[PDB]
Amino acid sequence: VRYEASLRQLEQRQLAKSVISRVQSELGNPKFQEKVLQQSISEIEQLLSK
Amino acid sequence: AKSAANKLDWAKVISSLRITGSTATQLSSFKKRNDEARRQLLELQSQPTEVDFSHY
Amino acid sequence: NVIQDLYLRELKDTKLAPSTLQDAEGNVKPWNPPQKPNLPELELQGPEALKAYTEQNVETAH
Amino acid sequence: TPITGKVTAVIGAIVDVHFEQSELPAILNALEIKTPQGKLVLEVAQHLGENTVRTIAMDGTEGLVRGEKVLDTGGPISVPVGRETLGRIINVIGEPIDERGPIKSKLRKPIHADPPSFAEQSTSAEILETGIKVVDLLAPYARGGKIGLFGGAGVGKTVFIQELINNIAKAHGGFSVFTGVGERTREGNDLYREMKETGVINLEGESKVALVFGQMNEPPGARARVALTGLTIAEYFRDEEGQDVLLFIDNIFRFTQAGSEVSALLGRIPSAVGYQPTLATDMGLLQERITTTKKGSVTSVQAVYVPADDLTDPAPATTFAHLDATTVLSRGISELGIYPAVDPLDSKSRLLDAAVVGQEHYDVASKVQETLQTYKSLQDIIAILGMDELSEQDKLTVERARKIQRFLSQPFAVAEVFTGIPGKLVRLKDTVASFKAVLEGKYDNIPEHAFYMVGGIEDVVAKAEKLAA
Amino acid sequence: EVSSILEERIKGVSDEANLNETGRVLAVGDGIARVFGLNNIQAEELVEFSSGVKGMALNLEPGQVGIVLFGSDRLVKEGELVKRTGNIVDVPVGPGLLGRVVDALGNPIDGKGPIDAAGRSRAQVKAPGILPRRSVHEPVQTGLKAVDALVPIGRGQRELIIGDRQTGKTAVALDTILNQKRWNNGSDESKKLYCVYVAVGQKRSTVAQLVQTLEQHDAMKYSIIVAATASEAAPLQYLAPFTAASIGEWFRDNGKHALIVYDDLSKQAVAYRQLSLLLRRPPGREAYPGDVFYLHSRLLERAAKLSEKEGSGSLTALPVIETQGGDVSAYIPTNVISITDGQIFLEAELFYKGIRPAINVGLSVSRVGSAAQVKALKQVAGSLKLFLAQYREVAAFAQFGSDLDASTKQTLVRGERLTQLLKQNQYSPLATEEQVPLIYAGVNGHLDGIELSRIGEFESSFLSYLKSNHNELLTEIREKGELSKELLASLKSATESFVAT
């Protein structure tokens, strides 16, 4: 049980740094450009809803 | 239970006052109490005979 | 949005991190084998005891 | 980053900069002021806004002209670590102050680091024999243990440490760190020379010891992160090299002391007895960074120059919070000629117990304590009256306590020279045996002086023969 | 698996709304920020710094609102916005904390993962009234005979454990928990104290040793360990008892009985000292600003033996102030002494004297109850006090070794045996059914004769003898809990039976 739990934790931290790698990948893309537009239109939608 | 045995033993101790000079009968009786208490501590120590095969 | 981007990218590109069963073996252990308690020793066995005790028995507790 | 700035103020060594550009620094960043005195390292400690920071100055101050460029070198200062830092004496910037030329290293690491978590802990304490009877009896050492000395004004705090290093650290093959905070240069020269001589530093060879030495003269701010630098070296060994570690710290009163000086200047109301309100966080942080993990259980030895010998002063008090053993040493007991000079009713260890060192050990120690406490109690009666006006039973106790006290006088090894008497080091197994007999008064019938300044029970006997002659 | 849990986590974030509060950090450094703006700020509210730091706000000023950081300095940056959580500090409170170490903010730091807390509550809940109290009648037995006899502990009662630092300071409290294992093992829920051990200012290693001891004694199950480690922030240290209190109040409210050990409040006081002086508040007496009394009093008065209406649920408190040099005249020790319903003075000299536990019984008092101890035990230890009281005077005469009156030296002889009887090795408590005999023997003077050296030998043997023969007697003491005439006589006969022989 102890190693099984350890393996889940190990799996989680390995997959955590793999998540960090995907975050670094997203911020490289001109999704970095395109999501500014997404945030802009989202602020238009939100703030018009305000 | 164990107390029946021991009440008769200690009754025999105060009877043994009248016939004292059996020096290893009394050590055997002390032992019978000891080892009776040993099995008693063993059987009271007794864990389950198995794992929690349901839950654990 | 960013939730979706991360969700998609992350999930797709690695859902679980790889695992190694072999490594578990060192850190875990199987059942330890019984000691075979058998039949206990026989108490005050043989007439070796009996003859000894009859002969010994002459001590009157005065 | 190239955050240009000016030195708006130089109020002491708590320089205030005005970063001209509105580019923001961050707390615990490091800055280089480039001067004909080379680089000067400052560490951002407040942002007072308007891009006007207030900065701790590590290196020396003088010559500064207001309106002097700053450049932000960011983050915590990066020390150099690796096995190739083993044997060096390190400043704080990684410079070899033993001048072995630029410290060869693998990975260079930030001075500041996080304290390992509750989960990261793996706390274990063994037995460690110091070869000193009083230490073994009253406070059995342990691996990963936290030892504390609350000795005098380096009256033999240093001597005690040197003996411990001589025994334990040359009986420990694993890495060991000496970090000497705000201590006198001569001690460093003696230590360095001794280390090189005793091959613990093989100069050409490799060393199983590393050394950090911070001189008292050096500005307070430097002394504050001398410790932090050392903690990084220790962490590299503990973690990255994985190897068994030890650490020695002396004088950690200076660590506290340095902090209290800057605190007032920083603009923080200095709490009771002038000591910083942030005393607790710093002591805590240091002792939670030095902590027993599965990565390595770090034996730490801390030496507090108790200020005027007041242990109720907040700085010794907060040290007690993070220790597992103490061996408070009384200056008075040094004067009585007892070397070791450790107060024996003010020694404790978590590893002194009736099963951690056995019931027999615990009983033996108990009786020693009880006997001595009685003797201390009868100090009044003895003085106002006499010892012939004491009860016979008590007179035996008193004679026993006097003998025990004298037995505790056991010559020093490194300071075999300094005391002038050949060191007496005695095994733990031997100690338990020796005290058991003495308590049973089996050897209480031979000169009190025979017990004085010697090792084991056999040695007392031999010195009785010497006295007899 | 881990993927599934993560998939749930990813799913668990999406969408947010306009932030109607802001303020721009200015001061930053000294770990206490002061931010400009924030007018919507409700006092004591929790404010999320955009760094990711959360800091509650304890000082409001029409300039710069003083938000005490929980998080790191470097993460905070000048000019950052802080957006109000909009919630005054709250902790999850429930029964899921049973068998859990938690940090101040209620995060399982033992990493037994999430807590099944049945609510969240606020840490500023005020102490119940006169009307919500009921008369105290709930004994608590620590397994240390001296405590029960001399300073009997009820429930909803404050007993201040005071004395020199780490003289097994932790260990005295742990002993209580261990004899309270017997009631816990016992299925009477209202006699099951869910024990909450609060550890303030202590290092992770010390705590790790404590949790190891508790898990070893498998008392951890009903124990909750609330922690504010040496590392943990000064605001969090201040907040730690008050959120510990909230967890306790959930038991208390439910009608369940529980016990809260506040170890050590002396380090809490230092934390508030730091906190206040970096809120720039004027130093109090000994640099603890006056209203520290107010702070402590509101905390302490939440230990209450509540009315039958409230299910009789009584949270019991044991404050612990580790007095440095026994300095009780120190502002915080003076303050606490007044608040608390008992003081349990311990003394280092008596530790050195070999009395372990080392209790300065002269200043150890329990001003409240005697239904705070067993009726049987009240009868036997009635003159334990008298003998000891006589012993104190007698001991003074005995000192200077002047030729004592034979009567005084009778007292002295009796008294000494009692002292040896009291001593107990740490982590070994004693069941009350078998503390009544030992005290009976001593008080009925049968031990007075028995020599001091072999009192310890005698004690052990006596217990063994009672286990063998007069185990019927023990069962009766357990069953009826008040010594009847028959029990006193039976016990007298038994005691005689083993005192002689």
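Per Swiss-Prot, chain E residues shown: 44-544, in order.
Here the Cβ of each residue, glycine as well, is placed from N, Cα and C on the backbone.
As annotated by Swiss-Prot, ATP binding site applies to E:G206, E:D207, E:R208, E:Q209, E:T210, E:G211, E:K212, E:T213. Quoted from Swiss-Prot, the note on the mutagenesis of E:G291 to D is: In ATP1-2; growth-defect. Where Swiss-Prot documents E:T383 to I as a mutagenesis experiment, the accompanying text is: In ATP1-1; growth-defect.
Swiss-Prot feature annotations superimposed on the structure.
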| residue | record | contacts (Cβ under 8 Å, 6+ apart) |
| --- | --- | --- |
| E:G206 | ATP binding site | E:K212, E:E365, E:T366, E:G369, E:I387, E:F388, E:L389, E:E390, E:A391, E:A401, E:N403 |
| E:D207 | ATP binding site | E:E365, E:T366, E:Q367, E:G368, E:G369, E:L389, E:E390, E:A391 |
| E:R208 | ATP binding site | E:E365, E:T366, E:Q367 |
| E:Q209 | ATP binding site | E:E365 |
| E:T210 | ATP binding site | E:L389, E:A391, E:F394, E:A401 |
| E:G211 | ATP binding site | E:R399, E:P400, E:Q469 |
| E:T213 | ATP binding site | E:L253, E:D306 |
| E:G291 | mutagenesis position | E:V239, E:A301, E:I303, E:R345, E:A346, E:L358 |
| E:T383 | mutagenesis position | E:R201, E:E202, E:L203, E:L343, E:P362 |
Secondary structure at E:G206 (ATP binding site), reduced by DSSP to three states:
strand
So for E:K212 (ATP binding site), how many other CB atoms are inside 10 Å of its CB?
19
Can you tell me whether DSSP puts E:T383 (mutagenesis position) in helix, strand or coil?
coil
Which of the three DSSP states, helix, strand or coil, fits E:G211 (ATP binding site)?
coil
Taking the center of the Cβ atoms of E:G206, E:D207, E:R208, E:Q209, E:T210, E:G211, E:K212, E:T213 at the recorded ATP site, which other residues in this chain have a Cβ no more than 8 Å from that point?
E:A214, E:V215, E:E365, E:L389
